[PDB]
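S.K.: Here it is, the structure in full.
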There are 2 protein chains.
Amino acid sequence: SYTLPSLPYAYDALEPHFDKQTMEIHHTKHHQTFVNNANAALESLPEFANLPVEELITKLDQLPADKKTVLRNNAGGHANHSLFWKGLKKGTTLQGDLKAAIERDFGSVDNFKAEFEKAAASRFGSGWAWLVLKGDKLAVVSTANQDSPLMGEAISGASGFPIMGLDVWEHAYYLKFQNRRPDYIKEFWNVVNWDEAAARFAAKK
Amino acid sequence: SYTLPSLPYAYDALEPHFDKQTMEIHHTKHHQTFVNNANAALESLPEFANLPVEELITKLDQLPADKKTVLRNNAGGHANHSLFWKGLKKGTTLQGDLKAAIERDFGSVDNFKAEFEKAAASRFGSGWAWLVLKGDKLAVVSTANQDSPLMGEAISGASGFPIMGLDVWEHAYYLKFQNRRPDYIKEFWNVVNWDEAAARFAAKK
Ligand SMILES: [Mn+2]
Ligand SMILES: [Mn+2]
């Protein structure tokens, strides 16, 4: 069974960028529900119930048709949010090989940011914006609802290894920014954990 | 060009069920944006610009590829919300031919409510729940994002004439109910405008 992972910091650790109230609800309510629903579906699937969540979402096709969707949505939700919590932190700075790779594939850090913001703002409805690594090259893509590029193009419409991502479901920014998703996206640059992003870039898996 | 319709009641006319703050933001910000983007996309196409919004969304395949998605999302958003505002009102009661048709196709009003609640609660991500008239029978269906059953099954995955609908995008209930969409859905029964619903059922078009 999966369990709600504890945050790598306190609920108010991202103030004044991300509000304390949302962090709490987003974690203890939204993420908790994904964990609970994923467990309920896995009770009758012992073979898959033991796989790490990041691995299970790469094998959605091997699941019985009546379970494919519920797990895509909930296991996907669990995987995405787990990665999201670890990708947030104040006080880090973009540098090293990651910074070099970004300037190489996007021209500059500013071009990259503009590209990411555009993808995040243009995702209509619920979804995520990602910075992924594919073919030794970095790219910006977005997915719908709780889909992840780890699921493959056939399923999510995107592919690649997630380096970092931004949750653009309205629950992630409505209490503080309401309809102003653009302001939320800009505030994100202040809390993106570049150390974790660099770490994932180094691992490549 | 489309004009943002004014509400048929005060922004707090639905209290204590739907909060005043949300009604205002939902109307003046979210709906306003859909109208703005729909009008901008129609600036160059005079043919379709003259058509009522309800008609335009039934002819999406007759639009140039580059204009199809932007209008599907925004003209759809304009049509859905316009219908939504008119479908809300306190103090009405289900009765007459509509009440009869509901008991006929669902067994009872309670079965209908349960079916509607299920569709509204199970719509993952952003979307709408609808009570549609498919020929001579009533049915409950849901669509994603700003799709409308008026767009046809090929596009929205559903079809039929909308009698009434519920917006389940998180912005419609997050300020007051946060993650508790089920409480929001229950509260909806107190503000559904049955008179307007009955009127639409009578017109059938
Ligand atoms: Mn989320
Ligand atoms: Mn809405």
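Numbering of chain A is taken from Swiss-Prot, so the residues present carry the numbers 2-206, in order.
So how was this one determined? The header says X-ray crystallography, 2.3 Å.
Cβ coordinates come from backbone N, Cα and C, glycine included.
Among the features that Swiss-Prot reports, Mn(2+) binding site is placed at A:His27, A:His82, A:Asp168, A:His172. Among the natural variants that Swiss-Prot reports, A:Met165 to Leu is described with the note: In strain: B.
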S.K.: How far is it from A:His27 (Mn(2+) binding site) to A:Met165 (variant position), counting Cα to Cα, in Å?
M.R.: 18
S.K.: Measure from the Cβ of A:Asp168 (Mn(2+) binding site) and count the other Cβ atoms within 10 Å, all protein chains considered.
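M.R.: Looking across every protein chain shown, the total is 23.
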S.K.: Could you measure between A:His82 (Mn(2+) binding site) and A:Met165 (variant position) for me? Cα positions, answer in whole angstrom.
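M.R.: Given the Cα positions, A:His82 (Mn(2+) binding site) is 11 Å from A:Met165 (variant position).
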S.K.: Where among the binding-site residues A:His27, A:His82, A:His172 do you find the Cβ with the fewest other Cβ atoms within 10 Å?
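M.R.: Least crowded of the binding-site residues A:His27, A:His82, A:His172, by Cβ count within 10 Å, is A:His172.
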S.K.: Using Cβ atoms only, which residues of the same chain lie under 8 Å from A:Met165 (variant position) while being at least 6 residues apart in sequence?
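M.R.: Once residues fewer than 6 apart are set aside, A:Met165 (variant position) is near A:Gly88, A:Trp131, A:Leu132, A:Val193, A:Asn194, A:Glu197, A:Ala198, A:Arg201.
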S.K.: Listing the recorded positions A:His82, A:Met165, A:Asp168, A:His172, which lie under 8 Å (Cβ to Cβ) from chain B?
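M.R.: Filtering A:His82, A:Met165, A:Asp168, A:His172 for a Cβ under 8 Å from chain B leaves A:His172.
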S.K.: So, three-state DSSP: helix, strand or coil for A:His172 (Mn(2+) binding site)?
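M.R.: Its secondary structure by DSSP: helix.
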